[PDB]
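Since the structure comes first, as structure tokens, the remarks are kept for the end.
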Amino acid sequence: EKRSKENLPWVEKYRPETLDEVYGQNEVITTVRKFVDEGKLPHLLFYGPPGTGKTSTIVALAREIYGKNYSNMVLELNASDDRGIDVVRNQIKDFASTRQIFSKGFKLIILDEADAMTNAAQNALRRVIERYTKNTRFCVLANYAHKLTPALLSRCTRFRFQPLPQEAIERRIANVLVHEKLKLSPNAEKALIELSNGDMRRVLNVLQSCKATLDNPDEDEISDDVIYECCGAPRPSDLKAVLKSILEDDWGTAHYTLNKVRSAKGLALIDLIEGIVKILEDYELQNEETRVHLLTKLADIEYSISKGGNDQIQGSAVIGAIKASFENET
Amino acid sequence: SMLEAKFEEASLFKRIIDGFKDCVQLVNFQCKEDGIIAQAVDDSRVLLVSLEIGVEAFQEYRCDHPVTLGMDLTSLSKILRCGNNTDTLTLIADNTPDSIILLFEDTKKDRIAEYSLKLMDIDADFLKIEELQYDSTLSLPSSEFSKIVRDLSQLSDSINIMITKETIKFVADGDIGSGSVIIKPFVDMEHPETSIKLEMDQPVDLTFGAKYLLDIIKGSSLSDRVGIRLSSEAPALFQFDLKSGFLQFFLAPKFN
Amino acid sequence: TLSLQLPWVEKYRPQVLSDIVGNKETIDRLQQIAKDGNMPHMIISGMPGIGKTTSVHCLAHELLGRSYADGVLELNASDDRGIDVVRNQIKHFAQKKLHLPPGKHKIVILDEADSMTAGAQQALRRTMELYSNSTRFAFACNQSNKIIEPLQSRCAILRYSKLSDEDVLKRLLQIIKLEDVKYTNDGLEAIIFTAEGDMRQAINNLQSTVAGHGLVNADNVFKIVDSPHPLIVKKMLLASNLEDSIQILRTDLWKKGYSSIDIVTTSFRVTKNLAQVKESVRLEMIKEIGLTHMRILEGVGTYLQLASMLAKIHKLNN
Amino acid sequence: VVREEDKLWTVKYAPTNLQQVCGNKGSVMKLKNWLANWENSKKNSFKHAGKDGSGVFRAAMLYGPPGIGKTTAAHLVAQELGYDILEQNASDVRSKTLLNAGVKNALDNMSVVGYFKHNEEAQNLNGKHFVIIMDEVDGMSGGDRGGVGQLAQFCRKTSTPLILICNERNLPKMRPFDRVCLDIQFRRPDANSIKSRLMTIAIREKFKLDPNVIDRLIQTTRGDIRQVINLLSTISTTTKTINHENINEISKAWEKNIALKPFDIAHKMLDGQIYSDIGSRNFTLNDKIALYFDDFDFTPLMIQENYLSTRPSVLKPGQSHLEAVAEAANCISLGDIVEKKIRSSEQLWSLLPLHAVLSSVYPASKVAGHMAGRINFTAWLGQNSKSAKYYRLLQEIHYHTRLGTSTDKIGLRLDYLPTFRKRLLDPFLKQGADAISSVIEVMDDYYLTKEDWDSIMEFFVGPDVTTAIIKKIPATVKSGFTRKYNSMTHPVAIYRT
DNA sequence: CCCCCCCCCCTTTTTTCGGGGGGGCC
DNA sequence: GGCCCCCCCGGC
DNA sequence: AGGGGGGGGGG
Ligand SMILES: Nc1ncnc2c1ncn2[C@@H]1O[C@H](COP(=O)(O)OP(=O)(O)OP(O)(O)=S)[C@@H](O)[C@H]1O
Ligand SMILES: Nc1ncnc2c1ncn2[C@@H]1O[C@H](COP(=O)(O)OP(=O)(O)OP(O)(O)=S)[C@@H](O)[C@H]1O
Ligand SMILES: Nc1ncnc2c1ncn2[C@@H]1O[C@H](COP(=O)(O)OP(=O)(O)OP(O)(O)=S)[C@@H](O)[C@H]1O
Ligand SMILES: [Mg+2]
Ligand SMILES: [Mg+2]
Ligand SMILES: [Mg+2]
């Protein structure tokens, strides 16, 4: 890095350095701590969605096992590096079959993002794993399990990283506020959690954007309005009004309301559709085909939007689909 | 260790091995109380190599019981290349030999190099080579024989040796003209080495491939005078006389 | 804190053919061949983690005694197994002269042979044929269709079956007694249920439990080992009502961290292997799942697409 | 040295002479006759073909399914005739460079081993003559460069008998061997041609083998005597009785799996039995997907070609054949879209299983039944090649006339070509040989050549075909036109094309 | 020589990046 | 020993 | 499925 850590992005500035700074994975953290505290550390397969803390967890585990000079005693290979059949055959085999250099210890290999590896390399790694197990251990981090061969999966103990719970995100937010001397309104916190979807990177990015948006962070408190302005996401009140107008009001006034709501803050149609879907998922419908039509038509509209096209036609289609689906209620 | 054969210098053994290394891939050695014998058959089943070394070439030779050793040229050549050419070379073989031991001994720097060469299982039994009544016998120096073979191989892929009364002709008619070399018996008192000698019995006209002759003449530096024995219908016998023993090539002639 | 303990998979790896569970007929046949000698060329096929490599290693060790080091040539996917290697090193090993007991032969163990190229397999044919009096070949593969027909013709066939619940359970009791592990019946049943016949996974789960919680029970096993997601996908696809399927997808799949691509792939496989459903209905569901998969691969990996796919499947099956 | 009870049953009970070879008697007799009259053909320069037709081929190409005894028969016939066997196999590098320094010498040279082994023998005129055996020709891979061509040249400039052994003959790599060797085909031996041998083996090995269950074993091994011998050796290790009580288990456990050919795949996939309620439980959807994957580069084409020539038996009540055909065509179009997406820059090969259903399984499930005629190989490849050639010629013509015309190749084909025909072909049919000057003037104005003329006149279709019209043109007119074209200089539009 | 079961075997090439293998120059 | 070039799979 | 081809039985 350059200068100091204050110039780093919040996503990288607040990267955990030890295992006790990882939140939302109490079971996995306790299990790995117990494993590394009594010498029985098996091969690990950390499977989870982005932003859960798998890389941070493995880095902290390596630091605890080896210490400050852990970078020179582990072999970290990721998608950014070339990992082919020849690499597995030569470099990984040599690392697993050779003693340590700086200090006595066992060999650790971290194959981050191994789901992007070829099948030949995965097949080759089987005997490398099963032959040098006495002095070497393997850790594989993945987001999609279908990319891993069954043979590789059989040789690794599986640990699943769940989406971050609400309390963990609140604790991390409180720590960040304490470090940055910032104040957050409770409604702003709830909106941040709602839009976070269990990813801490989104929390940090949105919080940094909100801090940058404030006129003076020293004596300004971030509110839900600030978060909505920074992210441009529709407000819940706007979504409720749009849904109400679509459901009860006629075509002309519903179209006018949708246009006015979208043009007031430059809202995007996809976010409105997502919010309407979330709101309607809790509706106690009396018929099934109505829900079927809603889901199918909204998925079609989302797919069409993903490829671009006329936005006004897409909004009219959304309104018409909702009206037609709710017509079946009778 | 019933077999122990010591060469004062490994150069002799290396020169023996590499003289027929480029024509065969598998060799069988029989070690007896009277010395070493060896037979090799090429992949194409055309060129046969026979070899024997008497007890005179060994400063020390002990062989309680006869033994057999199957060897490959590549591994033996590599092992020999590892050692130098100015050290005593000891070949050691025990009962029921699955491998042989090569000892490179340097008595000035006190250096010992031990190599183990794994033996190969070869089914092929030795062909009974019987003394043939060769019609034509010729003895010529190795140097000019190698020269003529190398020069004529560039003009044709198969050359015809014709032996007639006081005439030995090497016809090399092919793609490049029809250049040929004709020689006659000649005796030099001052230089007995260059003495072409002819034992004419019956006319001979035999065609032989260029590649086999090129491979055979590779041993010209090994010896000084080469003896070519030809018959009406039989493989040419190219005898390379040794200090104790000799090296023989049998080359089957081409049809018609 | 740097002295690793040997995992139970390697610590308790069988060293004799009598310690291998499952596939009784094949194990007794291998034991009889080892006792009587004259081991023929063989190809052993089966799913991962059932004891093929262990079986071949034990057979070779028992057959060759102290000559294992000089009489066994082991090559796997982690070593160079090109056409040149087969043409030179394997030929040299086969032609090697090694004195062995009268009833024994040299052994070449080509593990994970399914990854070998066609040229090497073609070149191996006459190598096995000519030198069958001194050297014998034992291949271990996961997919038997990757081996050329001539090699299968020259070799016996040993198709390992799936380990039964009783055999895995018995091995678990033996290992627990050896390690003096406190266990309960429900915990062992859960471990076997999650293993799905994979002994290696069962051993890994049994070690992770006790290594992390001490005592084995259903809750301890389930809090670290998750139920196989294919079963949850099958349950979701077989839901009587759309609401139940949506709830299952939201609670057990989406909120547990499973990716949409994995979910759609698992749904594809489950629909591929659903016997209770009619073939035509299965084909329609496969078409819908393929449409959803194509949509996801383009970038729209949203829960909305999965919900729409479930709704369309329910409409088709109505 | 080698104990008699420590050898594989295949080597222990290998045939000792040709009389012990089971099955394919006619092929054995043909090969023996060919090898027993090679000298006479050589004296005749392989010109006077005999009644059997084996007097003109100096090489033999033996082919058949694996494990039938081609190599054994070849070796035994070579031994019985007194020839010296020189075997080249797949475990030896057989590239063009290595072959040029190898067997060429032995093809026209006598053997030294034969001379030094049969010297004391009499009447053994064949002991000194080489016979070349090239086993596992199909086994040559990228490691052997230019071996097929070298062998093809060998089969025609060979001075010694040559016998080639292979497992697959329909493969394109065997095309050079089409008409340069005597083709000898070995069939799968019948269950009655090996009954006596198998009973003898069972008696010798002291295990009971019930004759009534013998056929199934061959049905399990599918003509592989080596495989059934290995099966017997393995089963007899612990089970000393082979009866109907355990035949089913061993048959199921030792079933051989061989990928079906595209024609067989099309025949099986277009069968209505497997798509029935009872058949589906035997041949499942996974089985159909595996059948497709046996050859995924040909199965969709065969299905698309042969789905219009069936008599469906799975038609829904009230559904007609045409409706099922339309549904199959729609599914085929969807599968084509999926295939296009698969081979894009993203290389989405994970969609291959889906392409199995949308291209082969589903369309066949709607028209499954009995074929109304012979199965025809897909004709789309030839049509695609012809269209590519036509597009290349059209591009050449368009860029030759680009300086004069204001249009694209599509516009040139759709609009300009009829008008051009009105000036370059019509006046030859009215004024005879007096229209040469005008045609040459048009060519000069549009930088056209005679080859361009041929290409243009070959594009027309429908009732405006020009082949018959061109052929009916008098030869004198065409000769005069060619002479006039070749007797003057013409401008060139593109330089160094 | 001529005819009738019983079965076997053959009817056949185009393809978008990225990775791997194996041959040829040097 | 190193580029450079050509052919061939790619799902479970 | 349609057509060609080899081998055992009848003639
Ligand atoms: N459990 C966590 N506790 C605190 N911060 C976290 C946690 N998880 C993620 N983060 C934060 O998000 C940042 C990125 O975390 P990562 O370790 O990169 O997640 P990841 O699971 O490795 O992403 P993938 O699966 O490779 S895309 C960290 O530097 C932390 O600042
Ligand atoms: N039949 C078995 N009996 C006892 N333990 C077994 C058995 N099979 C597998 N295991 C255990 O699981 C471990 C691994 O077995 P493996 O031999 O590696 O399975 P595998 O079928 O060879 O795996 P693949 O196909 O090469 S991925 C063994 O060391 C044993 O501890
Ligand atoms: N007609 C036969 N009769 C008796 N045994 C046979 C016969 N054919 C093959 N075998 C047996 O199978 C063994 C090997 O036969 P092969 O000649 O190698 O088969 P193949 O026809 O050459 O098939 P490929 O192309 O080499 S896989 C022989 O030693 C015999 O024991
Ligand atoms: Mg990461
Ligand atoms: Mg294994
Ligand atoms: Mg064979």
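Numbering of chain D is taken from Swiss-Prot, so the residues present carry the numbers 290-786, in order.
Header says: electron microscopy, 2.7 Å.
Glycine is treated like the rest: Cβ placed from N, Cα and C.
D:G353 (ATP binding site) is surrounded by 22 other CB atoms, counting those within 10 A of its CB over all protein chains shown. For the recorded site, D:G353 (ATP binding site), the DSSP three-state label reads coil. What Swiss-Prot records for D:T299, D:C311, D:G353, D:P354, D:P355, D:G356, D:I357, D:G358, D:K359, D:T360, D:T361, D:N456 is ATP binding site.
Remark: D:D427 (mutagenesis position) has D:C455, D:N456, D:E457, D:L460, D:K462, D:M463 as non-local neighbours, by Cβ distance under 8 Å and separation of at least 6 in sequence. For the mutagenesis of D:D427 to H, Swiss-Prot gives this note: In cs mutant CDC44-2; causes cell cycle arrest. The structure shown keeps the original residue.
Within its own chain, D:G436 (mutagenesis position) has D:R383, D:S384, D:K385, D:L388, D:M429 as residues 6 or more apart in sequence whose C-beta sits under 8 angstroms from its own. Annotation note: D:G436 (mutagenesis position) sits in a helical segment as assigned by DSSP. Quoting Swiss-Prot on the mutagenesis of D:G436 to R: In cs mutant CDC44-3/4; causes cell cycle arrest.
Secondary structure from DSSP puts D:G512 (mutagenesis position) in coil. The 10 Å shell around the Cβ of D:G512 (mutagenesis position) contains 22 further Cβ atoms across the protein chains shown. Quoted from Swiss-Prot, the note on the mutagenesis of D:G512 to A is: In cs mutant CDC44-9; no effect.
Residues near D:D513 (mutagenesis position) in space but far in sequence (CB under 8 A, at least 6 apart, same chain), listed by position: D:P354, D:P355, D:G356, D:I357, D:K545. For the mutagenesis experiment D:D513 to N, the note given by Swiss-Prot reads: In cs mutants CDC44-1/5/8 and CDC44-9; causes cell cycle arrest.
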Those residues of the chain, 6+ apart, with a Cβ under 8 Å from that of D:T299 (ATP binding site): D:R515, D:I518, D:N519
D:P355, D:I357 as binding-site residues, winner by CB count within 10 A: D:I357
Contacting recorded positions for ligand 3, chosen from D:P355, D:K359, D:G436 when the Cβ sits under 6 angstroms of any of its atoms: D:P355, D:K359
Residue pair D:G353 (ATP binding site), D:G512 (mutagenesis position) - Cα distance, angstrom, rounded: 10
List of the recorded positions D:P355, D:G436, D:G512 facing chain C, defined by a Cβ pair under 8 Å: D:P355
Among D:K359, D:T361, which are binding-site residues, the residue with the most C-beta atoms within 10 angstroms of its C-beta: D:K359
Diameter of the ATP binding set by C-alpha atoms, the set being D:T299, D:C311, D:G353, D:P354, D:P355, D:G356, D:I357, D:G358, D:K359, D:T360, D:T361, D:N456, in angstrom: 19
Separation of alpha carbons, D:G512 (mutagenesis position) and D:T361 (ATP binding site) (Å): 16
Whole-number Å value for how far D:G512 (mutagenesis position) lies from D:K359 (ATP binding site) (Cα to Cα): 13
